[PDB]
Amino acid sequence: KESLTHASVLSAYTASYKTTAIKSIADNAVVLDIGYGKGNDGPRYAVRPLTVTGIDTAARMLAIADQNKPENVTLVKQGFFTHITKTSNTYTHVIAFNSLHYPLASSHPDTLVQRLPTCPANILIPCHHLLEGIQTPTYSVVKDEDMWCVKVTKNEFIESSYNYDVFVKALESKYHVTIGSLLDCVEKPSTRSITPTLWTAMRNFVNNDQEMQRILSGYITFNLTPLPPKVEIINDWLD
Ligand SMILES: Nc1ncnc2c1ncn2[C@@H]1O[C@H](CSCC[C@H](N)C(=O)O)[C@@H](O)[C@H]1O
Ligand code: NA
């Protein structure tokens, strides 16, 4: 133990994937961040040619996010389904980092996907069926009846189950999908507290810790590009 615990590596790798995704958003995009929360990705949006709408259901967290909100960011307090109905923005990129499993637990996965704007997207989602059993001093996922118990540091969150399989099958109806894991992250997070020496120390710990690789393998990433328009019947016409 020396600043190098399971929760520490997880947030750093999470920070790694957000750095790459936000950077890879096309220039001048109108972005929707579903679950903007307390504003961790503000500094990454602030240094970029992007118009961003951050939506959350928690006002207390959107209050922490306003205390240092970049001006290219607009904050709105409405969940995803209300906002998609009411908004006048046409979005060109969707971001959802550790957020979509909440709406997916109270909706049909095909309804969430068809309601998402038809635009490129990046999704980080925990797959609790790939995380159950992992018990480390700072990270633990355990089953509790129909609900999931997850402990980060000492935070004791309860999350509900969602249908990952149907979700992935619905994305395949709309998107070219490349699936991945946090374990596939190499790029150094933009977080300035993560020095080059510390990142190397984190990635070396991943190469030599089984528990860590399991935690990282259970945080599933989705790089989405919209399929061609239903006029894909022309290509099937080559059968
Ligand atoms: N249906 C919903 N619509 C929008 N935001 C939601 C939501 N359900 C939960 N959220 C928000 O999603 C967030 C996930 S945690 C914060 C995630 C943030 N993207 C980050 O990277 O730090 C929470 O703040 C939660 O309030
Ligand atoms: Na670019």
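Residue numbering for chain A follows Swiss-Prot; the residues present correspond to positions 1395-1633, in that order.
Backbone N, Cα and C define each Cβ position, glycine as well.
The annotation domain 'mRNA cap 0 methyltransferase' is assigned in Swiss-Prot to 1399-1621. Quoted from Swiss-Prot, the note on mutagenesis experiment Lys1412 to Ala is: Complete loss of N7 methyltransferase activity. Record note (Swiss-Prot) on the mutagenesis of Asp1427 to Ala: Complete loss of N7 methyltransferase activity. Under the heading of mutagenesis, Swiss-Prot lists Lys1432 to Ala and annotates it as follows: 80% loss of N7 methyltransferase activity. Under the heading of mutagenesis, Swiss-Prot lists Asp1460 to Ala and annotates it as follows: Complete loss of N7 methyltransferase activity.
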Listed in sequence order, the residues of the same chain lying six or more positions from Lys1412 (mutagenesis position) whose CB sits under 8 Å from its CB are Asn1434, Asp1435, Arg1438, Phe1491, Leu1518, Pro1583
Check each residue in the chain of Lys1432 (mutagenesis position) that is at least six apart in sequence and keep those whose C-beta is under 8 Å from its C-beta; list them in sequence order. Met1455, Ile1458, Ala1459
What whole-number Å value do you get for the CA-CA distance of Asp1427 (mutagenesis position) and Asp1460 (mutagenesis position)? 15
DSSP on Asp1427 (mutagenesis position), three-state: which is it? strand
Given the mutagenesis positions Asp1427, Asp1460, the candidate whose Cβ has the fewest other Cβ atoms within 10 Å is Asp1460
Could you find out if DSSP has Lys1432 (mutagenesis position) as helix, strand or coil? coil
